[PDB]
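Peer 1: If you scroll down you'll find the structure; I have some questions about it.
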Amino acid sequence: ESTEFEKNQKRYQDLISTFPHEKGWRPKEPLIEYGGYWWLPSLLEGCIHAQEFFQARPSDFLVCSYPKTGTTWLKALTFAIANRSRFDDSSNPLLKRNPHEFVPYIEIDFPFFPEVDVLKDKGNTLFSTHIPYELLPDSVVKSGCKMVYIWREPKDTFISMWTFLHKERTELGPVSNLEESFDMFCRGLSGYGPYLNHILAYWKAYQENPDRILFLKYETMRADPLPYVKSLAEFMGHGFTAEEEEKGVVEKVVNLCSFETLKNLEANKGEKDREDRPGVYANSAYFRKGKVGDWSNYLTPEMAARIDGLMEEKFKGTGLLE
Ligand SMILES: C=CC/C(=N\OS(=O)(=O)O)S[C@@H]1O[C@H](CO)[C@@H](O)[C@H](O)[C@H]1O
(Lines of atoms letter the chains of each structure in order from A and count residues from 1; the text may use other names and numbers.)
(Lines give C-alpha, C1' and ligand atoms only; values in the text may rest on other atoms or scores of the structure.)
Protein backbone atom coordinates (compact mmCIF):
# COMPACT_ATOMS: atom_id res chain seq x y z
CA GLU A 1 0.00 0.00 0.00
CA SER A 2 1.05 3.62 -0.55
CA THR A 3 2.44 6.07 1.99
CA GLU A 4 0.49 9.08 3.29
CA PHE A 5 2.71 11.30 1.05
CA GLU A 6 1.99 9.15 -1.96
CA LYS A 7 -1.71 9.39 -1.34
CA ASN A 8 -1.43 13.25 -1.26
CA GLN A 9 1.31 13.95 -3.80
CA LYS A 10 -0.95 14.65 -6.72
CA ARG A 11 -2.84 17.33 -4.79
CA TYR A 12 0.42 18.79 -3.49
CA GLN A 13 1.68 19.05 -7.06
CA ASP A 14 -1.59 20.58 -8.23
CA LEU A 15 -1.41 23.07 -5.32
CA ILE A 16 2.08 24.29 -6.00
CA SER A 17 1.67 24.33 -9.81
CA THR A 18 0.24 27.85 -9.74
CA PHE A 19 2.53 29.28 -7.04
CA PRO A 20 4.93 31.93 -8.58
CA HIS A 21 7.95 30.26 -10.29
CA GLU A 22 11.29 31.89 -10.93
CA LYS A 23 14.42 30.71 -12.78
CA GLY A 24 16.51 28.58 -10.45
CA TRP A 25 20.19 27.50 -10.37
CA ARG A 26 19.54 24.80 -12.94
CA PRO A 27 17.95 25.10 -16.38
CA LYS A 28 15.19 22.55 -15.67
CA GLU A 29 14.71 23.25 -11.95
CA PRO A 30 12.74 26.42 -11.24
CA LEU A 31 12.46 27.95 -7.80
CA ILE A 32 8.88 28.30 -6.36
CA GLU A 33 7.69 30.91 -3.88
CA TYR A 34 5.77 29.90 -0.77
CA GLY A 35 5.35 31.99 2.37
CA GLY A 36 7.91 34.59 1.32
CA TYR A 37 10.60 32.00 0.63
CA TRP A 38 11.86 30.21 -2.47
CA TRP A 39 11.76 26.43 -2.84
CA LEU A 40 13.00 23.55 -4.90
CA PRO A 41 9.82 21.89 -6.04
CA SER A 42 10.28 18.51 -4.30
CA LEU A 43 11.30 20.10 -1.10
CA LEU A 44 8.18 22.36 -1.19
CA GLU A 45 6.07 19.21 -1.63
CA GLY A 46 7.95 17.95 1.39
CA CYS A 47 7.33 21.11 3.45
CA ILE A 48 3.60 21.06 2.68
CA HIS A 49 3.41 17.45 3.69
CA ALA A 50 5.21 18.10 6.87
CA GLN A 51 2.90 21.08 7.63
CA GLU A 52 -0.12 18.84 7.18
CA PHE A 53 1.15 15.60 8.79
CA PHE A 54 4.21 15.92 10.97
CA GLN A 55 3.41 15.54 14.70
CA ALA A 56 6.00 16.97 17.02
CA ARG A 57 6.11 15.97 20.67
CA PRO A 58 7.34 18.17 23.53
CA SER A 59 10.31 15.88 24.11
CA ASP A 60 11.48 16.16 20.46
CA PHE A 61 14.72 18.03 19.61
CA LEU A 62 14.74 19.92 16.28
CA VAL A 63 17.93 20.89 14.39
CA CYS A 64 17.23 23.85 12.22
CA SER A 65 19.52 25.45 9.64
CA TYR A 66 19.68 27.01 6.23
CA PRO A 67 21.52 24.52 3.89
CA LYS A 68 25.34 24.39 4.10
CA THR A 69 25.65 26.13 7.47
CA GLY A 70 26.74 23.14 9.56
CA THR A 71 23.81 20.79 9.42
CA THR A 72 25.84 17.55 9.07
CA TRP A 73 28.11 18.49 11.92
CA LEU A 74 25.19 19.29 14.18
CA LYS A 75 23.45 16.09 13.33
CA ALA A 76 26.56 14.19 14.40
CA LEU A 77 26.96 16.26 17.57
CA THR A 78 23.33 15.88 18.68
CA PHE A 79 23.31 12.16 18.00
CA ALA A 80 26.67 11.63 19.77
CA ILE A 81 25.56 13.64 22.81
CA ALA A 82 22.21 11.94 23.17
CA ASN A 83 23.52 8.39 22.78
CA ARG A 84 26.95 8.43 24.43
CA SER A 85 25.82 6.11 27.25
CA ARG A 86 25.13 3.39 24.61
CA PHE A 87 28.42 3.39 22.70
CA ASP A 88 32.22 3.21 23.24
CA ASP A 89 33.73 5.65 20.81
CA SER A 90 35.22 2.78 18.80
CA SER A 91 31.73 1.27 18.40
CA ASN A 92 29.68 4.45 17.67
CA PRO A 93 27.31 4.06 14.68
CA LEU A 94 28.63 7.46 13.37
CA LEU A 95 31.78 5.52 12.30
CA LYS A 96 29.75 3.34 9.89
CA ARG A 97 27.04 5.61 8.52
CA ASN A 98 26.71 9.23 7.50
CA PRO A 99 25.22 11.49 10.18
CA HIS A 100 22.13 12.22 8.07
CA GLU A 101 20.96 8.70 8.63
CA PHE A 102 20.50 9.33 12.38
CA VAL A 103 18.60 12.65 12.19
CA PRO A 104 15.75 12.55 9.76
CA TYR A 105 14.57 15.67 7.91
CA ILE A 106 10.91 16.51 8.47
CA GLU A 107 10.54 17.68 4.88
CA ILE A 108 12.64 14.94 3.16
CA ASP A 109 12.76 11.67 5.08
CA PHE A 110 9.35 12.04 6.69
CA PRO A 111 7.45 12.55 3.41
CA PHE A 112 9.61 10.65 0.90
CA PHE A 113 11.19 7.80 2.95
CA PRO A 114 8.79 7.22 5.90
CA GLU A 115 9.85 3.56 6.15
CA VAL A 116 13.38 4.30 7.42
CA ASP A 117 14.06 2.64 10.76
CA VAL A 118 14.68 5.88 12.63
CA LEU A 119 11.21 7.22 11.71
CA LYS A 120 9.51 4.03 12.95
CA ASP A 121 11.22 4.37 16.35
CA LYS A 122 9.17 6.51 18.74
CA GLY A 123 12.22 6.43 21.00
CA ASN A 124 13.98 8.73 18.53
CA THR A 125 13.82 12.37 19.65
CA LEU A 126 16.08 13.86 16.97
CA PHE A 127 14.70 15.68 13.87
CA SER A 128 15.96 18.27 11.45
CA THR A 129 14.70 20.80 9.03
CA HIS A 130 15.60 23.69 6.79
CA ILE A 131 11.99 24.92 6.80
CA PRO A 132 11.89 28.65 7.59
CA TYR A 133 10.65 29.44 11.09
CA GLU A 134 7.32 31.04 10.00
CA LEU A 135 6.53 27.96 7.97
CA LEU A 136 7.29 25.29 10.60
CA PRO A 137 4.47 22.79 11.00
CA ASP A 138 1.97 24.02 13.65
CA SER A 139 2.61 20.94 15.77
CA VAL A 140 6.24 21.91 16.17
CA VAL A 141 5.29 25.32 17.31
CA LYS A 142 2.54 24.08 19.68
CA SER A 143 4.62 21.25 21.15
CA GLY A 144 7.11 23.52 22.68
CA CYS A 145 9.95 21.22 21.69
CA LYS A 146 13.46 22.67 21.89
CA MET A 147 15.23 23.83 18.74
CA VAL A 148 18.85 24.55 17.85
CA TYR A 149 19.57 26.90 15.03
CA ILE A 150 22.97 27.20 13.33
CA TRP A 151 24.03 29.82 10.81
CA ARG A 152 27.22 30.68 8.97
CA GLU A 153 28.91 33.73 7.38
CA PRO A 154 27.20 34.14 4.04
CA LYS A 155 30.16 34.12 1.58
CA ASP A 156 31.31 30.76 2.96
CA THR A 157 27.69 29.52 2.98
CA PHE A 158 27.20 30.41 -0.67
CA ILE A 159 30.50 28.79 -1.72
CA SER A 160 29.65 25.65 0.28
CA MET A 161 26.41 25.40 -1.62
CA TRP A 162 27.68 26.31 -5.07
CA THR A 163 30.53 23.65 -4.92
CA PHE A 164 28.11 21.04 -3.38
CA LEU A 165 25.64 21.42 -6.25
CA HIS A 166 28.28 20.24 -8.73
CA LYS A 167 28.05 16.81 -6.93
CA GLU A 168 24.31 16.34 -7.23
CA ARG A 169 23.07 13.42 -9.26
CA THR A 170 20.39 15.01 -11.37
CA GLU A 171 18.87 15.11 -14.82
CA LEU A 172 17.84 18.83 -14.36
CA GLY A 173 21.10 20.27 -15.83
CA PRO A 174 24.48 21.84 -14.89
CA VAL A 175 24.52 24.41 -12.12
CA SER A 176 24.57 28.07 -13.01
CA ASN A 177 27.95 29.73 -13.26
CA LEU A 178 29.49 31.33 -10.26
CA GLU A 179 28.52 34.92 -11.16
CA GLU A 180 24.89 34.14 -11.92
CA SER A 181 24.59 31.87 -8.89
CA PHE A 182 25.95 34.50 -6.71
CA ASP A 183 23.62 37.21 -8.15
CA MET A 184 20.69 34.89 -7.40
CA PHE A 185 21.92 34.19 -3.88
CA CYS A 186 22.26 37.92 -3.21
CA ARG A 187 18.78 38.54 -4.56
CA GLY A 188 17.43 35.81 -2.16
CA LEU A 189 16.64 33.46 -5.04
CA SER A 190 18.05 30.23 -3.48
CA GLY A 191 16.47 27.05 -2.00
CA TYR A 192 14.86 27.99 1.30
CA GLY A 193 16.09 31.53 0.76
CA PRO A 194 16.39 34.39 1.13
CA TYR A 195 19.18 33.26 3.40
CA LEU A 196 19.36 36.39 5.50
CA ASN A 197 15.52 36.31 6.02
CA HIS A 198 15.88 32.69 7.09
CA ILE A 199 18.36 33.57 9.82
CA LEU A 200 16.49 36.75 10.96
CA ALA A 201 13.17 34.95 11.60
CA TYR A 202 14.91 32.31 13.68
CA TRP A 203 16.77 35.06 15.53
CA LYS A 204 13.55 36.94 16.44
CA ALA A 205 12.07 33.66 17.67
CA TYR A 206 15.13 33.13 19.72
CA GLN A 207 14.87 36.65 21.23
CA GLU A 208 11.24 36.09 22.14
CA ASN A 209 11.92 32.66 23.69
CA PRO A 210 15.60 32.07 24.65
CA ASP A 211 14.68 29.16 26.83
CA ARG A 212 13.36 27.21 23.84
CA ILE A 213 15.93 27.95 21.09
CA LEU A 214 19.72 27.70 21.13
CA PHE A 215 21.49 29.86 18.50
CA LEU A 216 24.85 28.62 17.29
CA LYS A 217 27.32 29.98 14.77
CA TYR A 218 29.48 27.77 12.58
CA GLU A 219 32.60 29.96 12.84
CA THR A 220 32.27 30.33 16.57
CA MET A 221 31.97 26.60 17.18
CA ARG A 222 34.75 25.87 14.72
CA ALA A 223 37.20 28.16 16.63
CA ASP A 224 36.24 26.93 20.08
CA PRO A 225 33.98 23.86 19.99
CA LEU A 226 34.22 22.55 23.57
CA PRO A 227 32.14 25.27 25.28
CA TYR A 228 29.41 25.09 22.65
CA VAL A 229 29.24 21.30 22.75
CA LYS A 230 28.81 21.52 26.55
CA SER A 231 26.16 24.12 26.04
CA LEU A 232 24.32 22.07 23.46
CA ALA A 233 24.43 18.92 25.68
CA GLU A 234 23.04 20.84 28.63
CA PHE A 235 20.29 22.46 26.46
CA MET A 236 19.28 19.02 25.13
CA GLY A 237 18.92 17.69 28.70
CA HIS A 238 21.98 15.46 28.44
CA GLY A 239 24.51 17.69 30.13
CA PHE A 240 27.97 16.45 30.74
CA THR A 241 28.70 15.53 34.36
CA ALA A 242 31.78 16.67 36.23
CA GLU A 243 33.09 13.08 36.06
CA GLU A 244 32.58 12.91 32.28
CA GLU A 245 34.35 16.22 31.90
CA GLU A 246 37.35 15.08 33.91
CA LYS A 247 37.44 11.82 31.96
CA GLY A 248 37.76 13.74 28.59
CA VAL A 249 34.30 12.75 27.37
CA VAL A 250 33.65 16.15 25.81
CA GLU A 251 36.87 16.02 23.82
CA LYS A 252 35.83 12.55 22.68
CA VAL A 253 32.46 13.80 21.47
CA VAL A 254 34.15 16.65 19.62
CA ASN A 255 36.76 14.34 18.04
CA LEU A 256 34.15 11.79 16.93
CA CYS A 257 32.09 14.44 15.16
CA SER A 258 35.01 16.48 13.81
CA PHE A 259 35.35 17.22 10.13
CA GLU A 260 38.64 15.31 9.95
CA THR A 261 37.20 12.14 11.59
CA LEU A 262 34.06 12.00 9.56
CA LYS A 263 35.67 12.95 6.19
CA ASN A 264 38.13 10.02 6.48
CA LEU A 265 35.62 7.31 7.29
CA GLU A 266 35.13 4.64 4.62
CA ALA A 267 31.41 5.21 4.85
CA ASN A 268 31.91 8.81 3.57
CA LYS A 269 34.59 8.16 0.92
CA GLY A 270 34.34 8.49 -2.88
CA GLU A 271 31.00 7.54 -4.47
CA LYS A 272 29.70 5.54 -1.50
CA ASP A 273 25.95 6.11 -0.89
CA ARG A 274 23.95 6.19 2.31
CA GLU A 275 22.37 2.85 3.19
CA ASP A 276 18.98 3.77 4.81
CA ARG A 277 17.30 5.16 1.69
CA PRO A 278 18.08 6.62 -1.77
CA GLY A 279 20.33 9.67 -1.92
CA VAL A 280 21.15 12.10 -4.75
CA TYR A 281 24.59 12.86 -3.28
CA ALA A 282 27.48 10.59 -2.40
CA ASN A 283 28.19 10.77 1.31
CA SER A 284 31.51 12.39 0.55
CA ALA A 285 29.70 15.44 -0.90
CA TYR A 286 29.01 16.55 2.72
CA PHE A 287 32.68 16.91 3.60
CA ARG A 288 34.48 19.44 1.35
CA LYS A 289 37.01 21.52 3.19
CA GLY A 290 35.51 22.45 6.52
CA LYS A 291 37.31 25.75 6.99
CA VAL A 292 36.39 29.39 7.63
CA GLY A 293 37.24 31.90 4.86
CA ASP A 294 37.45 29.65 1.79
CA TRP A 295 35.27 32.22 -0.04
CA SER A 296 38.48 34.15 -0.91
CA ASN A 297 39.49 31.33 -3.22
CA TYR A 298 36.30 31.91 -5.18
CA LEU A 299 34.78 35.35 -4.94
CA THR A 300 36.19 38.66 -6.06
CA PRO A 301 36.44 41.68 -3.72
CA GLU A 302 33.46 43.31 -5.50
CA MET A 303 31.31 40.16 -4.90
CA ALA A 304 32.36 40.08 -1.27
CA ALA A 305 31.42 43.73 -0.83
CA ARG A 306 27.96 43.26 -2.23
CA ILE A 307 26.98 40.45 0.15
CA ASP A 308 28.89 41.98 3.09
CA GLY A 309 26.80 45.18 2.48
CA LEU A 310 23.51 43.31 2.35
CA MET A 311 24.16 41.58 5.62
CA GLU A 312 25.34 44.72 7.39
CA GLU A 313 22.14 46.56 6.37
CA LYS A 314 19.80 43.71 7.26
CA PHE A 315 21.25 42.85 10.66
CA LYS A 316 22.48 46.26 11.97
CA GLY A 317 20.79 46.78 15.38
CA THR A 318 19.41 43.26 15.72
CA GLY A 319 22.11 41.72 17.89
CA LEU A 320 23.29 39.11 15.35
CA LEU A 321 26.54 40.95 14.77
CA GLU A 322 26.52 42.97 18.08
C1 LIG B 1 18.96 18.41 1.15
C2 LIG B 1 18.20 19.48 1.18
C3 LIG B 1 18.85 20.82 1.33
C4 LIG B 1 20.00 20.97 0.36
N5 LIG B 1 21.25 20.86 0.72
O6 LIG B 1 22.03 20.55 1.71
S7 LIG B 1 21.87 20.31 3.25
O8 LIG B 1 22.47 21.28 4.11
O9 LIG B 1 22.44 18.86 3.73
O10 LIG B 1 20.48 20.03 3.34
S11 LIG B 1 19.56 21.36 -1.24
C12 LIG B 1 19.79 19.90 -2.33
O13 LIG B 1 20.43 20.13 -3.62
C14 LIG B 1 19.64 20.10 -4.88
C15 LIG B 1 19.60 21.47 -5.58
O16 LIG B 1 19.43 21.44 -7.00
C17 LIG B 1 18.21 19.48 -4.79
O18 LIG B 1 17.50 19.14 -6.02
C19 LIG B 1 18.26 18.35 -3.78
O20 LIG B 1 17.03 17.62 -3.85
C21 LIG B 1 18.49 19.05 -2.43
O22 LIG B 1 18.48 18.02 -1.47
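Here Swiss-Prot sets the residue numbers for chain A, with the shown residues being 26-347 in order.
Even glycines carry a Cβ here, placed using N, Cα and C.
Okay, these came from Swiss-Prot:
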| type | residues | note |
| --- | --- | --- |
| BINDING | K93, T94, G95, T96, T97, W98, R177, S185, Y243, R313, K314, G315 | 3'-phosphoadenylyl sulfate binding site |
| ACT_SITE | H155 | active site, proton acceptor |
| VARIANT | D301 to G | In strain: cv. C24 |
| MUTAGEN | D301 to G | 25 time reduction of activity with desulfo-benzyl glucosinolate as substrate |
| VARIANT | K339 to N | In strain: cv. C24 |
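Are these features on the surface or tucked inside, and what touches them?
Peer 2: With a cut-off of 8 Å between CB atoms and residues at least 6 apart in sequence, the same chain places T94, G95, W98, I175, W176, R177, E178, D181, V317 near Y243 (3'-phosphoadenylyl sulfate binding site), listed in sequence order.
Classification of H155 (active site, proton acceptor) by DSSP places it in coil, neither helical nor stranded. Other Cβ atoms within 10 Å of the Cβ of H155 (active site, proton acceptor), summed over all protein chains shown, number 24.
Of all Cβ atoms in the protein chains displayed, 18 besides its own lie within 10 Å of the Cβ of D301 (variant position). DSSP assigns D301 (variant position) to coil, not to a helix or a strand.
Other Cβ atoms within 10 Å of the Cβ of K339 (variant position), summed over all protein chains shown, number 15.
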Peer 1: Specify the secondary structure state of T97 (3'-phosphoadenylyl sulfate binding site) as given by DSSP, simplified to three classes.
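Peer 2: In the DSSP reduction, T97 (3'-phosphoadenylyl sulfate binding site) maps to helix.
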Peer 1: Output the one of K93, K314 that, of all these binding-site residues, has the highest number of other Cβ atoms within 10 Å of its Cβ.
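Peer 2: Answer by Cβ density within 10 Å: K93.
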Peer 1: When a 10 Å sphere is centred on the Cβ of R177 (3'-phosphoadenylyl sulfate binding site), how many other Cβ atoms does it contain?
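Peer 2: Result for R177 (3'-phosphoadenylyl sulfate binding site): 25 neighbouring Cβ atoms inside 10 Å.
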Peer 1: Please report the number of other Cβ atoms within 10 Å of the Cβ of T97 (3'-phosphoadenylyl sulfate binding site).
Peer 2: 24
Peer 1: Could you state the whole-number distance in Å separating the C-alpha atoms of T97 (3'-phosphoadenylyl sulfate binding site) and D301 (variant position)?
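Peer 2: One finds 16 Å between the Cα atoms of these residues.
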Peer 1: Determine the recorded positions, out of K93, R177, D301, lying near ligand 1 in the sense that the CB is under 6 Å from one of its atoms, and give them in sequence order.
Peer 2: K93
